[PDB]
Number of protein chains: 2
Amino acid sequence: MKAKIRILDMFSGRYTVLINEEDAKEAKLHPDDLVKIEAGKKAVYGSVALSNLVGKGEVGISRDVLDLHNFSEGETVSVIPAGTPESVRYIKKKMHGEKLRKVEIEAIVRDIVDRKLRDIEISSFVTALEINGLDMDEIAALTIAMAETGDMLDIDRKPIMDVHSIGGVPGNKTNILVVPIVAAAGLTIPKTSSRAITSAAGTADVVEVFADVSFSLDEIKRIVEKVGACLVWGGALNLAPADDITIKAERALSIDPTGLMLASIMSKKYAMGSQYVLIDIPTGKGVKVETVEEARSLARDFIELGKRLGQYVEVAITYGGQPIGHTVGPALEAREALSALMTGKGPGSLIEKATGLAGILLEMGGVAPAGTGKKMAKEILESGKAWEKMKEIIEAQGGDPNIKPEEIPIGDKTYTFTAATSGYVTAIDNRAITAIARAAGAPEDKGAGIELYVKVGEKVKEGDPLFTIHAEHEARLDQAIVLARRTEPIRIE
Amino acid sequence: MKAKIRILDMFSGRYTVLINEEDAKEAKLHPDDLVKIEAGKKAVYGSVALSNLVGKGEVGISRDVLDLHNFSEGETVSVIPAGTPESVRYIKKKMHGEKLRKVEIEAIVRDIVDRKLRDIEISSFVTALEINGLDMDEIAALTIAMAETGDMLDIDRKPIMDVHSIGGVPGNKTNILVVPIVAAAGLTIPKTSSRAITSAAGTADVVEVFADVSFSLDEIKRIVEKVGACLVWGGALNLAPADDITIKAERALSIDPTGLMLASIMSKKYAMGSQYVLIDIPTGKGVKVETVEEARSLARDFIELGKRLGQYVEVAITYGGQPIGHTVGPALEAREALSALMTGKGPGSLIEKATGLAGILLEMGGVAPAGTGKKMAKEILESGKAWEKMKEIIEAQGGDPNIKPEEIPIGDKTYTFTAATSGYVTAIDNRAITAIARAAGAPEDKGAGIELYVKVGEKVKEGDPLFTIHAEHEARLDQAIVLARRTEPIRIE
Ligand SMILES: Nc1ncnc2c1ncn2[C@@H]1O[C@H](COP(=O)(O)O)[C@@H](O)[C@H]1O
Ligand SMILES: Nc1ncnc2c1ncn2[C@@H]1O[C@H](COP(=O)(O)O)[C@@H](O)[C@H]1O
């Protein structure tokens, strides 16, 4: 079917091709059919939609197509039905429990970037990975292929330092402190973060509260070269594009398969040119890694994988048993991160973790002598040096450097739980806490989340507030409250 | 968020809700977000697409939504973001290899029919089932829930007979013969069939060549009551509606998970009201069941499942080692089935299988004394009685009762493979044959397929025709030739 391109103003989150109903009938095209649209060299894969929105001889392409392609309005194109990708066969092999060849893995990823493989296929591959897993060879191959399928950042500074968390632990806004501290010491730390996957707020969600996080790689180079650091969303750019698509399936299913997770973090690091990388693994009940043996094993994977990519990797196994700091959800976490930086003061759990992580990086970067990195990190934070650096990052990223953290808006609707009985907190359930924060509307509603007044081992008297739920909407707040009652996230002995 | 309905002539194969960009920003709505559209009783779950096609305060819904939901233009509606469905947790529990409780299974089915769970979740569920499976309790729970989810056909005749094949074997147009034969005997047989899953052609695809296959339940009742039988597409009607949604993922991935398969076939039989059910299990190399012992196990599952539904189930374990008859793909298969009915003459593999299955049903039906059913079926075929019944079914289904089978168009692009050496055919690879036929464009191109000239144990001379490939498009033919050349489906010794 040959047609003239019309650009339709809609974003479905997929490549949408609008086909004339008469034209579609003539061409035997059905809704959600996979088609290829080509003119000369240029080609795109889209999902068919039938409508009268498009005139005869007219094909409509959604705005999504525009970003990675170059199709002009009225340009003549050929629309041809596209067959099931050969790569589905490879997805089926993984499903059966078979190890994938490098060439097979390469085929799947390119298919993902190409959009030949769609939600059903991608979800199937992710589910297969979750149930059947990957060995180190598959992961290394997956990581490299993911990285190779995108652009690579070029930064004139070296060496390039990086920090990443596998997350899971609630309220982990820690790296927001860490980057300004490392950059303040003069090291180069261009950080990329995903949005929430299994949690209430991903770091990008938190940063987005006070600054833009979506940039082009060119924009990223300029910011990092001028400021020495960035806190940006990995998704927004053509860095490991396969990863952005794969994460969406993971987010929907509330899963983060370890082999995929390793490939996802490391592929972005390789794309960014990171040489010295620090990985944080929250460990404990309610998180991705329950035990230290599990954490150590995971640490070895990160280290072996980095070695294969030519990267120096160090891992910190940290306590993930409870939420970090006092906040869950994007605005609340942002307020906590910003105030801690600006005043140099904040919750012990956040400050100690952040200084320790930054300290490892400072030593790795060679700016701190062995064993003095954590102390140096504290001085940088306390002196307001990290704050000055953060102001620069925020200004470079379209934020207001004069922002007042306590003035950042949080959810209008609130309900506070109080201690039923006098006692001491014996546990906080991380999974329950995340679920409640999500019920409140996080992270889509930045204001939504939980403020936590208690931590484990702390004595409490009856009527002492345990936590407050924040929500933009009353319906969301009520759902969170209902969930909170069933869950009993805070346990008092 | 409150909005007013605008019905748009768009069909995406999914429930897509168009949201104004300014409105989306206010409501924190992003592409592919799930939203619930509510009026009073009226409820629908849709996938958000941001567009400048609709004004502020307007939500655009595809006219598709109107089929099962009575929305009207300009109606005030509530648009609220839907949280991740609770059933996703159950899907996740399945990924972890856990046994699903009845409530968990019921919740998944409610969510599928509600369109609450979309392609990602459904694909994840099908994949998880494929890797981890279901036990009998779960399958029984799945079957009842799927049946209960939809309407029940009321036919004023009893007993109701049905036949179903698990398929897998290529060229299984066999039940096309069986239904007219059983009906000719005055028995009531309202057959439903799926389109292709793992095969080149589903029975529905084959029947569609000569007659309409999509009908309302009211239409099915009218045809079956008048004619006593039907050959229709199961997908088109609200019987076990969940099954139709899951099959799409199954078709895309080319998998038919066994527990899902049992629940799918049996739920439809139960919804239809079938009391006596004959299940055909093709057994052999290149098909879903490799061995007889495996077939007997699957047979036991079908029988026990039927007992739970209060149905009498009989199972025929047939030979699936090679393609039935001489054709693969929808038009070719139709020509072979219609010709066999019309002349009473056709390939031995098809006629013998069809009469044998029809015979079991005739005996079950009480129309034939024990052990005479196959003979009776052959008499019905040879006398033209089956053909007269088929002409009735066809007329009732909107087809031409007077069509000539020889005249049905088939793909005009052909290539014939010939014997490289002299010898005897020792094997035919079903998996290769289905793949080649699919490469040819089957079933989407009805003309596409394979005509098979040889069968196992047959002596061949170098240069004897082995099979011919049919395609409607040159490119499709060329890809098929390539596969066939690499594949070498026919083994000569
Ligand atoms: N597979 C992954 N890919 C990218 N980032 C991840 C991944 N897993 C965890 N993260 C980081 O941890 C947070 C998301 O994980 P979660 O806490 O499970 O939502 C984000 O801030 C990410 O930067
Ligand atoms: N799970 C299933 N649901 C419905 N029909 C099926 C199923 N499995 C096999 N069939 C029948 O077998 C054919 C499709 O399976 P396949 O042979 O794998 O394409 C159709 O003619 C169906 O009626």
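Going by what the header records, the deposited coordinates were determined by X-ray crystallography, 2.2 Å.
From the backbone N, Cα and C atoms, a Cβ is placed for every residue, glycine too.
Feature annotation from Swiss-Prot assigns active site, proton donor to A:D256; the stated evidence is a curator's inference. The AMP binding site feature in Swiss-Prot is assigned to A:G168, A:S194, A:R195, A:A196, A:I197, A:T198, A:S199, A:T203, A:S264, A:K288; the stated evidence is experimental evidence. Looking at Swiss-Prot, you'll find the mutagenesis A:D256 to N or A noted as follows: Almost complete loss of activity. Swiss-Prot gives this note for the published mutagenesis A:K288 to A: Almost complete loss of activity.
Sorting the recorded positions A:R195, A:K288 by the number of other Cβ atoms within 10 Å puts A:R195 first. Within 10 Å of A:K288 (mutagenesis position), counting C-alpha to C-alpha distances, fall the following of the recorded positions A:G168, A:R195, A:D256, A:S264: A:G168, A:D256. The separation of A:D256 (mutagenesis position) from A:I197 (AMP binding site), Cα to Cα, is 8 Å. Binding of AMP is attributed in the record to A:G168, A:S194, A:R195, A:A196, A:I197, A:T198, A:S199, A:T203, A:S264, A:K288, and the widest Cα separation among these residues amounts to 17 Å.
Cβ-based neighbour count (10 Å, all protein chains) for A:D256 (mutagenesis position) stands at 21. Distance noted between the C-alpha atoms of A:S264 (AMP binding site) and A:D256 (mutagenesis position) is 10 Å. Between the alpha carbons (Cα) of A:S199 (AMP binding site) and A:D256 (mutagenesis position) lies a span of roughly 11 Å. The 10 Å shell around the Cβ of A:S264 (AMP binding site) contains 26 further Cβ atoms across the protein chains shown. The two recorded residues, A:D256 (mutagenesis position) and A:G168 (AMP binding site), have Cα atoms 9 Å apart. The 10 Å shell around the Cβ of A:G168 (AMP binding site) contains 22 further Cβ atoms across the protein chains shown.
The 10 Å shell around the Cβ of A:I197 (AMP binding site) contains 19 further Cβ atoms across the protein chains shown.
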